[PDB]
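Here the structure is laid out as structure tokens; the discussion comes afterwards.
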Amino acid sequence: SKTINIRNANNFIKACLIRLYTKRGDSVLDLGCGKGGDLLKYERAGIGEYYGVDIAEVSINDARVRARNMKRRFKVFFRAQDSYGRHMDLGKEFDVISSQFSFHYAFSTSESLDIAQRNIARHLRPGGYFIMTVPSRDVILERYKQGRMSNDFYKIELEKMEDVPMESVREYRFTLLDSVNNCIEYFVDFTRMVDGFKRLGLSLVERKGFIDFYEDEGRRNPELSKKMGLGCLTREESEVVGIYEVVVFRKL
């Protein structure tokens, strides 16, 4: 409702992320695609093929209808399945595998993380990119040490402490207005993710806070910036957009 500028910012930042790593007629695999909110962006990027996967049958069926009644000049494939937990094989190699605000679920257990990493490596084409957006642990924990753990929009609560240091917590409860609620999420063990990928041939090629990314593409794109309801956000809204960060791995 009021969390609009944030939805617009996160959508803007996502659109710019897609625009930086995709080319024409590209093959895109959207992990945890939800109700297909990135379609419109991919259409602009002028991609030739879109395959959306998401564990929730309801999310897919809702995603099917969007492409079913939207203006797109590319093929759409949807299949409901756990892309992070259970083994997945679509029998294809995409140019771009995207994972927006979900990869963190692939950190339920150290085993789940391994499966989700091999599923990506397997389907990614040599030289293809895997872009993603996830909450920043470093950020989240540094705000905890202070006191900024919430505001008028969001609210993050850390887990208990049974003989464990603040560096032992592996999950947190997230709350957002007009959406997420007491939704527990696992922290993204960055080093662990980077190490796991390295072994599979994927190297980290990018990492930057949502705000440093936001105010960077905003100046490079004086056009796109306006075409989409953007601008600058109040400190309260900038507090939420700061939790996240862009991370990109490339297949070599």
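All chain A residue numbers match Swiss-Prot; in order, they span 26-277.
Header says: X-ray crystallography, 2.7 Å.
Every residue gets a Cβ built from N, Cα and C, even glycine.
As annotated by Swiss-Prot, mRNA binding site applies to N35, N36. Summarising the environment of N35 (mRNA binding site), the number of other Cβ atoms within 10 Å of its Cβ, over all protein chains shown, is 19.
Following the DSSP three-state reduction, the secondary structure of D107 (S-adenosyl-L-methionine binding site) is coil. Positions annotated as S-adenosyl-L-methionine binding site by Swiss-Prot: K39, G57, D79, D107, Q125, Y130.
What Swiss-Prot records for 26-277 is domain 'mRNA cap 0 methyltransferase'.
Per Swiss-Prot, mutagenesis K39 to A, Q or R is noted as: Loss of activity. On its own chain, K39 (mutagenesis position) has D63, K66, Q125, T158 as residues at least 6 apart in sequence with a Cβ closer than 8 Å to its own Cβ. Mapped onto three states, the DSSP output places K39 (mutagenesis position) in helix.
Taken residue by residue with DSSP, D79 (mutagenesis position) is part of a strand. Note on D79 (mutagenesis position): other Cβ atoms within 10 Å of its Cβ, all shown chains, come to 25. Quoting Swiss-Prot on the mutagenesis of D79 to A or N: Loss of activity.
Neighbour density for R91 (mutagenesis position): within 10 A of its CB lie 17 other CB atoms from the protein chains shown. One mutagenesis experiment catalogued in Swiss-Prot, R91 to K, is accompanied by this note: Reduces activity by 96%.
Among the mutagenesis entries in Swiss-Prot is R91 to A or Q, noted as: Reduces activity by over 98%.
One mutagenesis experiment catalogued in Swiss-Prot, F126 to V, is accompanied by this note: Reduces activity by 84%. Cβ neighbour count for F126 (mutagenesis position): 18 (other Cβ atoms within 10 Å of its Cβ, all protein chains included).
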Given the recorded positions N36, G57, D107, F126, tell me which ones have a C-alpha lying within 10 Å of the C-alpha of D79 (mutagenesis position).
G57, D107
Take the C-alpha atoms of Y130 (S-adenosyl-L-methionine binding site) and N35 (mRNA binding site) and report the distance between them in angstrom, rounded.
19
